[PDB]
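**Q** Could you have a look at this structure, given as structure tokens, before my questions?
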Amino acid sequence: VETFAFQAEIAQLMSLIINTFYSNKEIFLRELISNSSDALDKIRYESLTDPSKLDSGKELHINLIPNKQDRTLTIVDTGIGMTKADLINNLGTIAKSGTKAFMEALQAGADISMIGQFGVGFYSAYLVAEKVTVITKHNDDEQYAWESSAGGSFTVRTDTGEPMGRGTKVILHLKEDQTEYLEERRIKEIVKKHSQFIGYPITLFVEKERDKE
Ligand SMILES: Nc1ncnc2c1ncn2[C@@H]1O[C@H](COP(=O)(O)OP(=O)(O)NP(=O)(O)O)[C@@H](O)[C@H]1O
Ligand SMILES: [Mg+2]
């Protein structure tokens, strides 16, 4: 297991999100679905000139999986996935130009929904999750797990769980006061409100239901 420090302003932002009350938390799901959609676009365009890039799975889609027993909401996609280097670089160690401006905007009363416009959309996960685990598989790298409960660092390790062919799974270990995001109707209404124009199928597990479509 390897441990990495978040870039200082990203650590500051995470602390702010965790320790300051914001309403409109539901936008975390929009932000994670947008990341899945971007990752799906990436592999889709790569496959146009190299169809073998889909040998690890031709289906391009997003699954939403609430688990009441474990108190987790998982967002799974069959997108491009992240290499080990991608995880380390893109999910915490590299500065984002908009972080300080976003924190200033929040102090001045901006809605937390603006997070994506400032280039730090992923960190919305910490509005509702005490811990986030990201399991990811990119072509020509092994499967990896990134994890953080905030507090300034994250870990990366090779994953020995169930193999994914290709893509990313973001596992949200929800705070005890945010279990509404495990409910079928709640998830449906947030997807309808915020993610209605995503151009890939989105499936909800309750047994299994295509949204919606
Ligand atoms: N599901 C995923 N699949 C592949 N890469 C991902 C996924 N989620 C996040 N990433 C990577 O993590 C980076 C940071 O995500 P994020 O903080 O959401 O910023 P962003 O998507 O680049 N810009 P924005 O969300 O519009 O503020 C992305 O740019 C990707 O490189
Ligand atoms: Mg994003």
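Note that chain A is numbered according to Swiss-Prot, with residues 17-229 shown in order.
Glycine is treated like the rest: Cβ placed from N, Cα and C.
Among the sequence features in Swiss-Prot, the mutagenesis site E47 to A is noted as follows: Strong ATP-binding. Strong interaction with HSF1, HIF1A, ERBB2, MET, KEAP1 and RHOBTB2. No effect on interaction with TSC1. For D93 to A, Swiss-Prot lists a mutagenesis experiment annotated as follows: Impaired ATP-binding. Strong interaction with HIF1A, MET, KEAP1 and RHOBTB2. Loss of interaction with HSF1 and ERBB2. Los of interaction with TSC1. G97 to D appears in Swiss-Prot as a published mutagenesis result, with the remark: Abolishes ATPase activity.
Help me picture these features in the structure, burial and contacts included.
**A** Around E47 (mutagenesis position), a 10 Å sphere centred on its CB holds 21 further CB atoms from the protein chains shown.
A 10 Å cutoff on Cβ-Cβ distances gives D93 (mutagenesis position) a total of 28 other Cβ atoms nearby, all chains included.
DSSP assigns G97 (mutagenesis position) to coil in the three-state reduction, placing it in neither a helix nor a strand. Neighbours of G97 (mutagenesis position), defined as other CB atoms within 10 A of its CB across all chains, total 26.
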**Q** In whole Å, note down how far the CA of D93 (mutagenesis position) lies from the CA of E47 (mutagenesis position).
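**A** On Cα coordinates alone, these residues lie 13 Å apart.
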**Q** Using DSSP reduced to three states, classify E47 (mutagenesis position) as helix, strand or coil.
**A** helix
